[PDB]
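Engineer: Quick one: the structure is below, and I'll ask about it shortly.
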Amino acid sequence: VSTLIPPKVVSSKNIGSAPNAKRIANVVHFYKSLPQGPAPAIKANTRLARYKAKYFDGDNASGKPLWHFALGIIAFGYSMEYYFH
Amino acid sequence: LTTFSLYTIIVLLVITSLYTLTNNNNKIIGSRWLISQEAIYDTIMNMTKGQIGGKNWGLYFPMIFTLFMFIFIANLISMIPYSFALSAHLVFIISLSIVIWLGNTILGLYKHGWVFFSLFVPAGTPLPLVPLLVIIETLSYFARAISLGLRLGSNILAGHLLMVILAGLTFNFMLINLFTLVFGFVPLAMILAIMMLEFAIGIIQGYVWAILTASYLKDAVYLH
């Protein structure tokens, strides 16, 4: 009876579609995300900070700390098993 | 501060410096230390489903985990020939078994009451066979609880003494033989083998203890 007009009705149509739900999701997931590894806090300073940078960081993550623990028992020979039970 | 207490302090000193003192990469990986415990954490978590699963497996997960951690750490540093391991008495391992059983029944008596006595008759065994089975079942409940504690501690005691007894023999061998060669490294070779066994058995027996204490929890929560 006349010229129908569904070419321009997306101003209220862009709310119910599924991609819009993902659209409003990931845009919030993007703006505050740190750009290039910023704010990594690589300078750890808490009590034994030196340990935090050699083995406690996790780059090595090997049996050295338990080796250090074992050597501590060895150095305590005349303190726990000798001169005492 | 007895030998038990100071050892217990050393346990927690090691405990924190494996996973609590890395805490820097803000990721699931970034330190092979993290991969270590989550491997153990996953092995026991899936085991918790396979043995306790169905209503409250994750509810009681930490006790099996904490006990497994406790036995695991106590068995790691136990090989050195001067390891006065757990005061050479190991009486607490019996005590841990006693309290674990004693808590197991109170949970059973709280959650079932008189129904807990129906656990002694699983499927059949009618009235002529009822007194025989309830005797076997109830005596068994005492039986494996005390057995669990004694087997772990005694073997740790057995392993520690077979460190020393063989060590004294090696001292005798290396002092008597003048110029030959095959007298001390072969006894040293057994020392190397018998120490790997003691280190190995502690790992699985901690697992066995973990599986067993899991197994008794099923019987308390679930009647069969």
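Following Swiss-Prot, chain B shows residues 36-259, kept in their order.
Method of determination (from the header): electron microscopy, 4.2 Å.
Cβ atoms are placed via backbone N, Cα and C, with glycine included.
According to Swiss-Prot, the record shows the following:
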type: VARIANT; residues: B:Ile171 to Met; note: In strain: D273-10B/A1
type: VARIANT; residues: B:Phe177 to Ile; note: In strain: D273-10B/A1
type: VARIANT; residues: B:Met231 to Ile; note: In strain: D273-10B/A1
Engineer: Do me a favour and check the Cα-Cα span between B:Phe177 (variant position) and B:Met231 (variant position); whole Å is fine.
Structural biologist: 33
Engineer: What does the structure give for the C-alpha distance between B:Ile171 (variant position) and B:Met231 (variant position)? Integer Å is fine.
Structural biologist: 38
Engineer: Going by DSSP, is B:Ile171 (variant position) part of a helix, a strand, or coil?
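Structural biologist: The residue in question, B:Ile171 (variant position), is helix (DSSP, three-state).
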Engineer: Using DSSP reduced to three states, classify B:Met231 (variant position) as helix, strand or coil.
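Structural biologist: For B:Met231 (variant position) - judged by DSSP and reduced to three states - the answer is helix.
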Engineer: What's the number of neighbouring CB atoms sitting within 10 A of the CB on B:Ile171 (variant position)?
Structural biologist: 13
Engineer: Under DSSP, is B:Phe177 (variant position) part of a helix or a strand, or is it coil?
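Structural biologist: Where B:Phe177 (variant position) sits, the three-state DSSP reduction gives helix.
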Engineer: Please give me the CB contact count at 10 A for B:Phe177 (variant position), counting all chains in the structure.
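Structural biologist: Here the count is 10.
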